[PDB]
Each structure stands twice: as C-alpha cells, then as structure tokens.
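The block underneath contains the structure these notes are about, expressed in structure tokens.
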Amino acid sequence: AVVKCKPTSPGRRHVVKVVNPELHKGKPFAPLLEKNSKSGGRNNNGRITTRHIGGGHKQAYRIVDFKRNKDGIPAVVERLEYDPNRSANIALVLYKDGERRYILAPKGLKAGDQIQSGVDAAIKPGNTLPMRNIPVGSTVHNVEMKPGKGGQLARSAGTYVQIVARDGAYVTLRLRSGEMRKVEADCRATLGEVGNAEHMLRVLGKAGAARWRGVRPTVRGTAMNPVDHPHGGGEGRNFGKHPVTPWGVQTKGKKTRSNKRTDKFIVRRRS
Amino acid sequence: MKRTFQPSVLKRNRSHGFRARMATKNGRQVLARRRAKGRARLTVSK
RNA sequence: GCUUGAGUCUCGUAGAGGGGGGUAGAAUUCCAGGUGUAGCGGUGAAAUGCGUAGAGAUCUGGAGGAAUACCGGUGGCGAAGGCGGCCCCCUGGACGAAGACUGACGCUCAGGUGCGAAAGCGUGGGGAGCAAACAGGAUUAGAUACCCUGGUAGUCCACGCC
RNA sequence: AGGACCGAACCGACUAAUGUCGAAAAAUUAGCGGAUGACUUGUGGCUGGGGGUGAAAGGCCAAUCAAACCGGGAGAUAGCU
RNA sequence: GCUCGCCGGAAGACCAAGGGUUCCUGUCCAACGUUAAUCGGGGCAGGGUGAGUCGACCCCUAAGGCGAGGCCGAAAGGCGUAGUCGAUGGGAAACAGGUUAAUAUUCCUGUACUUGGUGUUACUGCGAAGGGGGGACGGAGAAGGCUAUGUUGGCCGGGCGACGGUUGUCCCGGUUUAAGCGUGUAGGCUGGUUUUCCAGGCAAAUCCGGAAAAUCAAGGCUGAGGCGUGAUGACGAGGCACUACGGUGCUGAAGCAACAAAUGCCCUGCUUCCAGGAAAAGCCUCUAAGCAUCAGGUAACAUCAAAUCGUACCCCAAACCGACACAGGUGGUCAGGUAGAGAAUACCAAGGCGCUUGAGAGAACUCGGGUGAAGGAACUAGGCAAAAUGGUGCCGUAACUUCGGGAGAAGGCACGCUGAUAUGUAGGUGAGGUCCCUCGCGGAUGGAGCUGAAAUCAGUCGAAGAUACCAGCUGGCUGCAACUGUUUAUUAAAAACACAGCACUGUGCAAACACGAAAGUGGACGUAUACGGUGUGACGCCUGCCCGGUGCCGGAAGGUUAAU
RNA sequence: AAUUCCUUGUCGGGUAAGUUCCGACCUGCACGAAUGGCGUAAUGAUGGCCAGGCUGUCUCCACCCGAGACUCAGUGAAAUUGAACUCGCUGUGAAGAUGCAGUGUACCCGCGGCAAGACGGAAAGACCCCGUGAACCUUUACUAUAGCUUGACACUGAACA
RNA sequence: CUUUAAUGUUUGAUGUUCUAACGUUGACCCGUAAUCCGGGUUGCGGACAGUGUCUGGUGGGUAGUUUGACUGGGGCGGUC
RNA sequence: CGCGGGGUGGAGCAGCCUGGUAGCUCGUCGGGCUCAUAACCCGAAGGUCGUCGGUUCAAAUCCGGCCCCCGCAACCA
Ligand SMILES: *C(=O)[C@H](CCSC)NC=O
C-alpha cells in the first residue's frame, strides 16, 4: 500500500512508507538467526574496496533455505516476516513433520497456506519443482544455476523468470533484464513471482533515510580536485573531459562483458 | 582544544611493547639497534 | 377506501450490458539457420532509405504486442458516452405469459452526487504495427504542407485526475 | 510521528571588542547555531607515504602536508650569495 | 578565633583513566613559589595502602589480532581453518556503626550470604568438544504504583532572650536505621495437566518441536515497595567530667503520623512505529561412545579453603594532558531549601575557598560598564557596537501556499498585596467506623485530617506589580540555494559539498568494480524492484536542433598489418 | 542579471538629493534548456535595498564607578644593538643626510606624554624577473609502462563431416 | 602456359561429437567436532577457459623530463 | 608590427589543387501562355579572369610587387 505520510515537517513531505499489515508483530524465530557485522566495504587488507558503504543499523541474519532439499514433505506457511536483508519479505514455514524454516514469499501467499517441495507437487504459487515437470510457459523464481548451489535468480521483490522452453537438456530462460540464458533442466525452480511488489514504489523522502540504511554519501567527480578524481578542478566546474570511472576506465558506453567461460550459456544478451 | 598525548598505558604497551616489537621482522632489528647503541630503556614500560 | 398510476413475486426470452481470469487463429515485425541473387522498396516521376558485409523473395522453428476477416444487418443492448473471436465466474437493466398481492407508495427537480469517447497528465510495466513533433528526400516562386522513407510521446494494462 | 519549534548540560564556532613579546604557539568576554538527531561521546580496534582518509578543502595523517616524520645514499648538486 | 564576601548541577563530594608517594607527622629556609615566609605539593627523616563478598586476575565471547597443517608468494612475507587471545560486554556472594595524625563495602563489634573439596547418612542411575530452553538485548512515548528525599505538625530537650513587643497560633535543634530472611501485593506474561505416535533437531532422546485425543478451568513463572524480623541493638541533641588546653571517657529523651514527589526502581515492562534491533559461557535438562558390589547426582549436616595484584593521595585540577603552580581541555555517579516549568537563573545549606605580590594616588589615555539635555542613523564601506523588545493566560492575525504552514505573524488586555465567595474552592490523597468474605498486603462504603490551582467581587499601596536575575526586535521587496545538515582545526561556514528524487550506462553471479605481484577478501552469505560508475540536484511546468570533430558501441566484405 | 564591455544604459517608483535597490524596455561585447531553463510556500548565524522602534553611532560629547597606567617597597625580562660628545635648515651627494659644506639656533641631566624621522624592529620580499633549480597538475608535448585486449607457440587429445 | 579433374601425399582454417588433460566459489563422504584445504565417488563443462612466452593496438591510470634566446621589466609582436 | 585564405558577367559562386576545353541559378532585353502582374518555359548578348612584368608551344592556371577585406592585437602590477 502506497501510504504517504502527511507533510508535517520539511523532509517528511515526500515520504512514501509502503508499510505492511500482514507481518508478525513481534521478534522472529530465534533458532534461525546468526549475527551479521557489516565490514563497511573493506577487504582483509583493510582498504576501502567499495565506496559509499559505512555506518548503518545493526542487522541479524536469518538463514534462509533456497535449496528445498526435502522431497514429499508437506509444509505450512504460518506467518510472514520482514527481512532486514532482502527486499523480499521471507515467510516462516512449518513443515508438517516438526521443523520450521524461512523461504522467500510468492505473490498472493498468506498465513496458514499449504505447500510442498518436490517433483510430486502440482501447480500453485510457492510450490518448488525440478523444472522439467513445470508448464512450459510459466513464471518462476529463485532458480538455481548449479543444481545444488541453493538459489540464484530473481530473489528480490516483484521479480520473476519466464521459462521459454526445454529444448534437449537445457532450459531456455528469460530474465527480467532480457538476457535469455540456457541452463540445464537439473535445477530447481520455485513457481510464481516474488511478493511485496510495491517495494519499488517506496521512496525514502529524507537524506537521513539512505544513511541509516547504510549508504554513505557519493562525492561527485566534477567536485573532486584533479588529484583525487580524473575529472575535477577548473574555476567554475570546468568539466570537459570524457566521463570515466574514478580509475580511468571509460563509462557511459563500455562493454566489460569479459567472461568467455560462460558465453556458451548466454543466448541473447541484453536487448 | 585537546592536547595530543592522551595517557593510556594499554596503547602505550599494545604497539610499543616488548612482545609487540619482538613479534614481527622489523621489530626485532629495532630492538637489536637499541641494544646496539647500549640504551638502558629499550621500549619504556612499567 | 377502490382501481385503470406505480411497484413486486412465481416461469420463461433475446442480447457487442459491465467487470474480472484464461485461451485461440491469421497477419505484421524481429532473431537464428538452410536455398539463392542483383536488385528491393516507392511514386505521377524520382530520390532518400535498403543491398555483393549478401537484402527482397522462400521454407522451418521460436519469442512477441495489439486488434478480432467472414457471420454483420438504416441489426441488437444500454441513460448517454459507448460496446462485437470463443470459454468460465460474479452481476445489471429491458420484455413476454396467466394470476395474485400492497393500495396513489407518484411526475420533475435549482443545490447536490455519480457516470462520462478521444486527447492530455502522475506512478509502475508493456512496446508488434501504427504514428504528433522531428529528420532526410521530393513538389514548389518559398514548403517548417499534401507524397514517400525512417521515427520518439502516445496508442495497450492495473490504480487515480482531468 | 517528527533530520519539529523555544531552550540548559553537551557539541560546534557567525559578529565585535580585548589579546597579538597574551592567561593561552587561535583563548576569554557579551550575544549566537544545533540539541531525539545525517546527534554527541568514553573505552578499544582496522586503513600508512606516491599510500591512507575525505557530506571533497588539494583539507586531515601527533602544533609539521600539492605528497608526514626518522635514519641511510650524502660532505647530494648550486654557471648562485 | 570573631566578622565580611564567593561558588553552591560547584570553585562541593566520590571513582575510571593516567601520574607515582605529590597523602600524614616532625624539622629546616639558601636553592623551587614570579613578593616575604617559623608556610607549603621544596629539601632531609620516619610512618601509612590490611579483603572469600570491591575492581582485576579468572570462566566465556564480539570488532579485530596471532595462528600448527593449508593455498600462495623472488626471499622477507601475506591471508586464513581448527584453536587461541582480546572489554567498553555477559557470569557467584555484604550492609550498618565505631576508630586513626594518614586507611577501611578490607580493621573491630554485631548481624548475613556464595561457589567448590574431603568426609557421614539415607535414596537414586549417571555420563560429552553433541542437541534444546534460557541467557538475549531497538528507538521514541504515555500511564499506574512506590522509594530516595523535603516540609509541616505532633512529641522530647533548651530558651522566653543585651533597643520596643515575645509563656504564646512564639523560636531554635533532633526526629536517623541497611544487607539478609519471611510474607510474597500493586503489575505484567502465559491456558495448565494427562495419554499416544513421529520421514524432525549430522546419531540417540523421556528435552524441544508437531498432529490428534482428554479433563478442568486455573496452575505456574516473575515482581520495586510496604509490612514483621533484623533491633529490650546501634546511633542520637543536650548534659555529666579532665585539659598535653588538640580532644577523650561516660550517660543518654523523642525516634511517628501526613502530604508532596524524581530522569531512580517495578521496567533486561506496556502501546506504537519502522531504519527491524550481538555472540559464547555460567545455569536447567536429554541422551551418545559407555560404566553400574562401583563411579557420580540429589538432600540434610560437620569441617576446611577462598589464593595473587591493586587498595595511600590527586581524580572537570598547582599532582592528568598543555615546557610553567597556565583564564584551555577531561568520561561516569550522588546532587538539598525558596521563587521558578526547569539540571536556567538569583540567593543560601552540607562542604570548600578569598584566585601566592601589596600599600598609597585617582593625571592623560586604554579597557569593562552606569547615566544623559534636544534631535534620532545626519555615523559609516554597511545600523558593526550598544540600545530596545523579552514572561503566562486570553483576544485577534494578512500576501502567499506544496493546504503542513505563514504564526509566538503584527498589534493588544489583565498581572502586586489583603479579605470575602469558602474559619483556603474545584481537584488530589485518604485513617477510623460499618458490611461482606473464595480471610489476605482484600473489596465497596465512609469521610476526619493534610496539601493546594484558579476565576469573580471589594479595598488599598506605589511613578512602576513578568517590578530583579532570567527573558524574541518586527515588517515589506528580492537574488541564490530546496530544506536539517557538512566544510578550509590555527584569517574564508557561503551561493561551496551533501541531499531525497531523477537519467544514462555497466553487471547473469567465480557479476561488473576494487585492494592485492598471488592466494584470499570486500561487493554479499546481496543477486536486475539488486549492486557499481557518471551527471544534475526537492516539488511544479518543460527539457528544443546538430552524429561534421572526439569518445563509445555494432557490422565487419575489402586495403594495410606483428610474431610464426 | 552572481552574466551587459561600452555605462552612473533607458522610463517609472522610493528619497529634497538614489553610481546601490525594485519593476519593466531588448541595442544579449559574451543567458540558455541535467556543465539544466523558468517560477517556488517553507527554511536561512546568507548577499542587497527600505520603513518603524530604539538607542551616544553621530551633530559634540560630558560626568561617574572600577581594573591598569603614576608613586613607594620586594622580584625582575624582552625583541634590538658597529661605534657615538646623537639640533633644524639650504645645497650637494649611490640621486629625500644627526654626521660634508654654509648657516642659524642651543645651559648639563631626568620623568610623565604623544608617535613626524632614524628609508625604525620582526619575516635571507610571498609581488616581477633571472636560474639551461625543484615540485606537483593537464593534454591530440616526447618516450616507456600497469592493466585491459588480439593472435601465435606451449600445458593440449582422438575421430569423422 | 592456362583452364580443370580423379588420386596419392603434405599442412592449415571451420562444423560436430567423444573423454582422459584441465576447470569445477555443483552435491556428498572421510580425514575432523573444523564455512580453509587435500583426496575419493558422482554430476556439469571441455581440449575451451585460464597461465607462462613472443607480439600488434590502446593507454596521463602511472612514471622520468623537456618546454630556446635577445628583449631599453616581463609578456604579446618581431628577429635569429 | 604578423600569419592564413580570397579578389572571377548586374548579385554570388564553378573551374585553380594536378597547365592546351570558361559553367550554373537569379538578374537584363524580349517573346510566349493569362483579360493583368507575378511565376514559369525558352533563346541570345553579357567574363581586360583586379593590374603589370616574367616563363614555356599556350597564362584564368606557376611566380613576384601594390591595393581592398575578415579573425586575433589595443597588456599586466
Ligand atoms: C601588485 O601590486 C602586487 C600584487 C600582489 S598579489 C599577492 N602587490 C605587491 O607586490
């Protein structure tokens, strides 16, 4: 729900808090958590590898299973859960044999819904199946690349992968970014489309918002002096060079698609 | 303002310690030199 | 009080009436491959453009978005605007039949409310074709027009405004 | 609810005066700005010299910075004083 | 020693940190103190720091460090697993009184508590680097109930008072009490219990988790404070007694009620909100490899141990940092009375100081301020400096607008004191009595006492009643920037930067990018509604034309074209 | 106009008086549509102009209360300084003279003051130039190089179309 | 000599398949309670990718330096 | 103070670069189609190639003086 807060104070006049009334009003399943100390974007050497990362609220990591390695065992989604890590609010699911777990939540999935992980399961939003027995032309998510890696694609809110066709042994997929790639039929695709689609409607209104999430401010290149950035200097922002990354590499039109060990996979590159 | 030598014996001994110098490569040669000059107080402590 | 006003119930009839969810075929375009080759396309004429890096044409497969040939009718429904491939679900109004029932419960209505083609506007997707603005080539005394070749918004979808 | 207002502790440092061999190698005095926040702060760690860090001034890196300090090249070189 | 004055959210009292005997006592005056000095943080000499309960060491971890093998690297060496270190974190247990020149939650007296060892008796199955619960947690906000604590009164003790009144509704001092134990309330949380079964928790399982049955409606967990005990005890004003005239011995009344009230406690609560808020061990408990005449565990009891280091003093400063006995800086805790909303401020209490050069003079001038005739920005680069407004309730308030605001817009009225309404109201709190009872810290009822706004009316004092400290100058046109914010510490605080939003582009995960000779990491245990780069900078209306040049991307037939 | 050189452009408003300011006219030396254009309530220790209020800022200051300054006693620096019996003036002069010439004036020596000179003291001028000096920074300055990227040889083989 | 044609033969460029090199930040097991690592089964790619050497291009991201003189001051202009 | 390019019918440009041949649109004269102009269709005339000298078979061309024009100069403490 695009719930806009009224314009009381400046900064508050452009806030869109897409809140949710279906999550559990309380602290989550304690056994399925583990600490998560952000390193602020620094490697072992200690030098800032990635810029704009520092500060932010402390978070606790909920170990979410993507593999779904339990065939023929019924499960029930007891309650939804807000996640500090993903954009996809995970759902606390209880397997009917006495073991609770966390998994991404599909579209119209509500509390108390029944699912099952395996080849035996029929078609219903949230069911996971080894891609072969899935209606060729459906919509899935959390597809594994390596059959056993766990889960690799479309894991964020509102995303979905369309299965084109199963020719031979490789499944032709279609990502949201239009890059159709061939992956073997041995993987596991969870049917449906990732829930909480109104995530991309959420604006943060204030500057302090992006900061308590964890993102440090970005210092533009036309402001930095020539000694610290390729662009820079000049009396009145005398810009006039070619836009590059702060390390010389040209941006705004430069294919760094340098893989070659996976071009056999990619069929149709970004349209 | 705030003068620049805050007294903290821990940090005085963490990165200036006998066990701190004698640990790494460079540190030992340093301790070699202070002995080499014949200085009494190698790296000040208690 | 009554009944020739109005309204209602029982059984049936026709229908592009509206909304929501799927599905179907041809055609256009595009991607890839096989065959094959100097023109294709366009116009009153011509040129831009496309083409020997091998198009168009042709065969096969695949991915698409939009609108539904014939049925189609000064034919139908609705308050008007407007709405047509088929199927499912929810659902509205009109009409007929033989009776019963309440018994003037009505007509219109400033203010007020709602609906309301297209175009346009906001958020987020979709994007085949078509196509303002725009560009090039022509016409022209000049052509920011009529023509043609390309082509963005938009056109389509869900929620709102006008 | 609030990067909300007034305003102390707290922190910062816009104006004027005094000071400039000062009380102080940038402070005090009388007023200011913020003060539930992008807040401040104690204890303790990590990133180091052609490198660190930077809400980006070529500022900051032990009163020292368009390339720190210390030792070694080195009694460097000077058509100069 | 007697007066005066200063701070009193400190210039007071205690700790961490860090200094290292600066603490106390006796003695000395050259050198140190910006003056003298029989004085002292100076010199010489002697003494002092007492712990099972405080901190630390110790058990256990976080950021992160080291790190046998390992991957890798000219060498040095780098990263990293098992492990092992590392608090500002979590984990067992004590308070009051008295004493010393200097120390005491440590000494002494009194009253209590905790973890382990061996042994005794009676029962019972116990047992891991393994599993589970707990530990274990965010921000803000409102509310109920109490305490620390204050005040009045009562009572006890003393006085009735050097200038007028003062045996009375007068005045002064005191009215203090913990840890532990028992009870276990206000309040909050949660449905207990019994039976059976199970692809679950790397295995096991009675522990947890799950699904069906069953009986009944509570049981249990947790919990400040009060009340009793602690305590016919300690302490206690004032007397009683000797002076080395510094102080010591002895004795000892009252010791309660009531109201008000914390940021402290219940609360490591409750409601709500979203940015979604450690880990491990101690503890309780189940079993594995197994061991059962055993070994161990549970309960009661006796006895023993609880080591080592620090403990002095300074601790918002003459003892730390600043070369100084320096108008600077330094984290945390306790923090009274009146006025006041208040931790502001002003005056005081406890307590501590008068800043380690003074005595005269009152000249110019400088500096910090007080006041002013008439005028009131004519000053000047410019209203800079000063001056003025300044509080509470209420009335009223425009252009504009994103419909939040603008706004405390501007501009105004009433404010002291006394009495009355009413021997101090509304409100708040609330004993005794009475009744009931699933009998306790109970529920209604009842109203003494106590505390105490404000409104109205009348009268009166002064020039003035937010009389002081404290405490906005207001409005109009307009550029720039959106705004809060950040910045050249030590000459520039803005129009510069950041900024939410927007746009392009790169990226299919061993992702691009980045640090790194490599390994390994960050990106992210994220994955196209995601991450990285660049550019502009909210919102609203828009964002035109040029692909010649440069760069980038696509297409590559052909020409040129290195090594081989 | 944070942009307009010429320039105090032109007309009007405010003031007795307006090189600033406000609103427009376009002749834009040399605005311009994300190195964004035009408006913008709210906000602002921001830049500029105007009115009121209030005042010593000013016409023109005056008095007063303190801390220094002054004296006395104790303690006791500092930058600077070749040597000094250390006057003005006219002229000359390495070109503005305390020091030379001419000339007038002037008892020797303190203190309280005030700042015209000693081209006063403090900074081996930071301004300009020179030095076949240095250092960072830019690029279609010269030459290399990390990285990225092309291909060949090697680790690297065997079949058929 | 040219145009062509069957074959023997000598090398090369493509297309596809295969498995042993190799990769494997796929699953699992053991060392071992150990997300490092090694090896073993199996799966997925595949003589690619990656790395060494030679070499062409790009290349201020980085580094070493040059960047004339006279000049009625420098600079602009001019000249040598 | 200099460098670069140019000067071609009435307007303006081709040709120059790399030596033997001077073109196009409008305009001028005029006719035609129209009741009239414009427009249009069509034909012809119109060029000492700024000027002089040199050179070779031939100078618009290759070269050297003079004159005219555009951009930059008209400085900084
Ligand atoms: C010119 O007068 C010159 C300008 C100096 S700017 C640092 N001033 C003094 O030399």
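Residue numbering for chain A follows Swiss-Prot, covering 2-272 in order.
In case you wondered, yes, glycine gets a Cβ from its N, Cα and C as well.
Listed features, source Swiss-Prot:
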| type | residues | note |
| --- | --- | --- |
| MUTAGEN | A:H230 to Q | Loss of peptidyltransferase activity in reconstituted ribosomes. No change in rRNA binding or assembly into ribosomes |
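A:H230 (mutagenesis position): 18 other CB atoms within 10 A of its CB, across all protein chains. DSSP assigns A:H230 (mutagenesis position) to coil in the three-state reduction, placing it in neither a helix nor a strand.
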